[PDB]
Amino acid sequence: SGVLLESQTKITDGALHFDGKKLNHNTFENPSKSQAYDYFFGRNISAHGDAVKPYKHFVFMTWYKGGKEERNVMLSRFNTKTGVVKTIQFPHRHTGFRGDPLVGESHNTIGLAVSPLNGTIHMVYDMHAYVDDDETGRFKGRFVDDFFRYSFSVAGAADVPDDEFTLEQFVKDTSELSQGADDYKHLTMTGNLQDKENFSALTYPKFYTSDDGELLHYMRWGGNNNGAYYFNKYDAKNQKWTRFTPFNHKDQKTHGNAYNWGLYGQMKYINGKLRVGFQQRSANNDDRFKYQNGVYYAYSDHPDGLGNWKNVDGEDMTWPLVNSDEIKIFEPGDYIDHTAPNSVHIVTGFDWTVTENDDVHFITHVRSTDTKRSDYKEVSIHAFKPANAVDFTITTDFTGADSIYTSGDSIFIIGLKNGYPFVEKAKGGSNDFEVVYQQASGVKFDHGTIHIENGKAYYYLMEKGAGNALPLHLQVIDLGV
Ligand SMILES: [Ca+2]
Ligand SMILES: [Ca+2]
């Protein structure tokens, strides 16, 4: 298969991880003050999200400093030629669920990008739909002037010698809203506070690099059954970003739709175009879908995504989008025979990709909402349209996965099995997966996050262990393509 482990490097002994108990609506205001670190959603916050990016012979990695009492934003640069790892500790510390640092908040990843055009570094972090509000608000005024958190460096910072890779490469907030001399968090990416409302209430920072070396970024507004993707672009010449522009309208019921809907999926820049693939969550609570339904896909012929959107058949899409029917590919709910209200459960197991040969691939998963019914049904689905085919092949002869990747002529499933990375590989446009790599010895891992580039998988991993300060490792896996 050609798949092999090319390197494994320890990046730190102590990154943040939530080792306490899971809280809920009833218990989150009384978190543990002892050594263990309670959390509200999941345990993962380091080596999680868009936190690993190669750049020339470097790999940059973000993480939160471990120890429940530490939690600083960290940036590490790994020189793959010399083996040196140099780390910058930022003043901002994870602020936790709704701003209480005693409750870990796994949405609040540290997204990362490096511009190949001027060597600037960009980080957006510790965000979950925050806004300006006051003591009576959901956030109790804890994010005033600080609801969007962006740090960035001067030009060329990515390439400085190790001795010079320091917090001094990054630009302080010196605006009228600066919180002090250690404030490295900018409220907008445009450099203009007049835009701050355009940066309000966002979650999930994710960066891409265009084929021309331009950085793209998108985030999600809202969530649940009323959400939207917003994207913007980096102007390297002026060292600032554009305002966010929507893929779809929020509040769709006020823009001409029968219902509001949310989006569960990803925008991705693939094959030289901004594209999107998702399952919707309609606000309709009377149809058969308790949560998500459908598979949806579109791509833009505009270099920055500003219009000229099309569905998989090349038909023009209303933009910003209002009615998801325009770009629907198929209905995974059709693969289970329940029809009563809320009887069909679709949440986990969705992802999509497009290969360099233009094969289109979706994976998803569907089960009965009622796990106790005697006619319980559960299926994983692989839908793919080979490069030259007219229609999608849709099959349940598939074991399911949380992600799908592509490089060269192949698609990949990459994850952990019993704590060890594995790789499954298939030809693009096919369902012929085979396990081609499986680590079998060494320290085991709790979780990780993957970036594909250069025909390699950069697998940024947290080692298994007790406590809330655990080691991080970078594995570089050659995918044999
Ligand atoms: Ca600030
Ligand atoms: Ca529904």
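We're sticking with Swiss-Prot numbering for chain A, so the shown stretch reads 46-526, in order.
The header says X-ray crystallography, 1.9 Å.
In case you wondered, yes, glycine gets a Cβ from its N, Cα and C as well.
Annotated active site, proton donor/acceptor per Swiss-Prot: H152, in sequence order. Taken residue by residue with DSSP, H152 (mutagenesis position) is part of neither helix nor strand, so it is coil. All protein chains included, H152 (mutagenesis position) registers 18 other Cβ atoms within 10 Å of its own Cβ.
In the three-state DSSP reading, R326 (substrate binding site) counts as strand. Marked as substrate binding site by Swiss-Prot: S151, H152, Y309, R326, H390.
For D218, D228, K230, the entry in Swiss-Prot reads Ca(2+) 1 binding site, with the evidence type experimental evidence. When secondary structure is read from DSSP and collapsed to three states, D218 (Ca(2+) 1 binding site) falls in the coil class. In sequence order, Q224, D228, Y229, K230, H231, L232 are the residues of the chain that are 6 or more apart from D218 (Ca(2+) 1 binding site) and have a CB within less than 8 Å of its CB.
According to Swiss-Prot, the feature Ca(2+) 2 binding site maps to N329, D332, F334, an assignment based on experimental evidence. The Cβ of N329 (Ca(2+) 2 binding site) lies under 8 Å from the Cβ of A303, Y304, each on the same chain and at least six residues away in sequence.
Annotation of the mutagenesis experiment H152 to A in Swiss-Prot: Abolishes catalytic activity.
Take the CB of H173 (mutagenesis position) and look out to 10 A: across all protein chains shown you find 24 other CB atoms. Swiss-Prot documents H173 to A as a published mutagenesis change and attaches the note Abolishes catalytic activity.
The note that Swiss-Prot attaches to the published mutagenesis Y249 to F is: Greatly reduces catalytic activity. The Cβ of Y249 (mutagenesis position) lies under 8 Å from the Cβ of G94, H152, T154, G156, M264, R265, each of these being in the same chain and 6 or more residues away along the sequence.
Mutagenesis annotation in Swiss-Prot: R265 to A, described as Abolishes catalytic activity; the structure shown retains the original residue. Under the three-state DSSP scheme, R265 (mutagenesis position) falls in the strand class.
Checking the recorded positions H173, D218, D228, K230 against ligand 1, the ones whose Cβ sits under 6 Å from it are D218, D228, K230. Contact annotation for binding-site residues (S151, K230, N329, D332, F334, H390) versus ligand 2: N329, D332, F334, each with CB under 6 Å from a ligand atom.
Considering only the recorded positions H173, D332, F334, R326 (substrate binding site) has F334 as its nearest partner by CA-CA distance. Closest to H173 (mutagenesis position) by Cα-Cα distance, out of the binding-site residues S151, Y309, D332, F334, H390, is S151. With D332 (Ca(2+) 2 binding site) as the anchor, the candidate binding-site residues are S151, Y309, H390, and the one with the nearest CA is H390. Sequence-distant contacts of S151 (substrate binding site), defined by Cβ-Cβ distance under 8 angstroms and a gap of at least six in the same chain, are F63, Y84, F86, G87, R88, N89, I90, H93. Cα of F334 (Ca(2+) 2 binding site) to Cα of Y309 (substrate binding site): a distance of 14 Å.
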